Amino acid sequence: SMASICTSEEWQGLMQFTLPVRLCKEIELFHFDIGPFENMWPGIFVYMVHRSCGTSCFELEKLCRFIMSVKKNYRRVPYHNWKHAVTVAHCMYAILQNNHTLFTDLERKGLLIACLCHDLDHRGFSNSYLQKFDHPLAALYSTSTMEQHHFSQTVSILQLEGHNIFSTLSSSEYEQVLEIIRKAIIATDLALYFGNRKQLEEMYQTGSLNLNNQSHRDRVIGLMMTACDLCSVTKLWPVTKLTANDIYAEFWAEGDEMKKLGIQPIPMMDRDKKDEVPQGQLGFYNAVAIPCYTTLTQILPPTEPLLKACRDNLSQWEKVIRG
Ligand SMILES: COc1ccc(Cn2c(=O)n3ncnc3c3c4c(sc32)CN(C(=O)[C@@H]2CC2(F)F)CC4)cc1
Ligand SMILES: [Mg+2]
Ligand SMILES: [Zn+2]
């Protein structure tokens, strides 16, 4: 196969994890930072699945094997790594906990799994890089290159022995949840977000948005995926700052490769233009993050703490640009 497999040690150790009780109250908050609890991230995902979907939603042995093999199939890149996957999944947990009955049992188990899996086997390169330099992945996946690969890696991992946590769903539900996951992972291609958000904005603003319309439903799930994927801008400012360092470590490394290939990168991927990052952060908050959390909060009012935190980090960036 293409997917690596966890060891017996790794998935057996997971089964006996118990989350410290203090972290039970903290994990429910949107601003929660998994940062200082690395050893607990797999157990934190197990806990989140059990609160959202119930303690016997998956077979524990299959769930731990799945989680530890997902971990192993994230690479040690600066930003698109195992930490990012658990961070995105936790944001989804918080969204779902606060909007619990708006989503089906199938969607909640799908979206938590999709979030943990959404960057599987990321190489540290953008879709743009892969298609520009004719990476083999881009020959295989013409559009949303990495995201098609991530979903393909999710299916590979499910196909590993004893890994298929969804095999006890009905044949129909099995096929529905894999579709829920496929769309959710594809939706994390930020190139698709801008059109998705303008559509949602117009549906909401005209009163036509209807969560029981499946096409509207897919779009709302997609915006949730974006909101989760971007959620470093919803943490406390020192956490947001530290995560920015990882993001730009990965960007700059891409820009270093572009330079080697004789093609100057955009300033935000050029480490000799670090001075421009604060202004680029302001533009990203204004053009992307703020509209995303604003439209999400209009559709799902309980998600407002994300927008509040995002505005707060916008102001910090504005202070950087000033003093
Ligand atoms: C490293 O790979 C990625 C890809 C996507 C994300 C999603 N994302 C994100 O979560 N956060 N959080 C704070 N800021 C960003 C942010 C910004 C993006 S994407 C993005 C684009 N952008 C650039 O500077 C890029 C280089 C360029 F100009 F193309 C402005 C900032 C994160 C990391
Ligand atoms: Mg991605
Ligand atoms: Zn991501």
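All positions are counted from 1 along the displayed chain.
Keep in mind that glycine also has a Cβ here, set from the backbone N, Cα and C atoms.
Residues or ranges marked as active site, proton donor by Swiss-Prot: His80. If you look up Swiss-Prot, you'll see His80, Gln281 marked as 3',5'-cyclic GMP binding site, on the strength of experimental evidence. What Swiss-Prot records for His84, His118, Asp119, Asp229 is divalent metal cation 1 binding site. Per Swiss-Prot, the feature divalent metal cation 2 binding site maps to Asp119; the stated evidence is experimental evidence. In Swiss-Prot, a mutagenesis experiment is listed as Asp119 to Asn (Swiss-Prot position 830), annotated with the note Reduces activity 1000-fold. Swiss-Prot lists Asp119 to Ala (Swiss-Prot position 830) among its mutagenesis entries, and the accompanying note reads: Loss of activity and of zinc binding.
Feature map: Swiss-Prot annotations on the structure.
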residue	record	DSSP class
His80	active site, proton donor	coil
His118	divalent metal cation 1 binding site	coil
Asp229	divalent metal cation 1 binding site	helix
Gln281	3',5'-cyclic GMP binding site	helix
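Checked against ligand 2, the recorded positions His84, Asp119, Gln281 give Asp119 in sequence order as having a Cβ less than 6 Å away from one of its atoms.
Same-chain neighbours of the divalent metal cation 1 site beyond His84, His118, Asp119, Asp229, judged by a C-beta within 8 angstroms of the site's C-beta center, are, in sequence order, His80, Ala85, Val88, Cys115, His122, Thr188, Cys228. Sequence-distant contacts (6 or more apart, same chain, Cβ under 8 Å) of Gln281 (3',5'-cyclic GMP binding site) comprise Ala244, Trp317, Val320. Counting Cβ atoms from all protein chains shown, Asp119 (mutagenesis position) has 25 others lying within 10 Å of its own Cβ. In this structure the C-alpha atoms belonging to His118 (divalent metal cation 1 binding site) and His80 (active site, proton donor) are separated by 10 Å. Its Cβ placed at the centre, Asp229 (divalent metal cation 1 binding site) has 22 other Cβ atoms within 10 Å. The candidate set comprises the recorded positions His80, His84, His118. Of these, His118 has the most other Cβ atoms within 10 Å.
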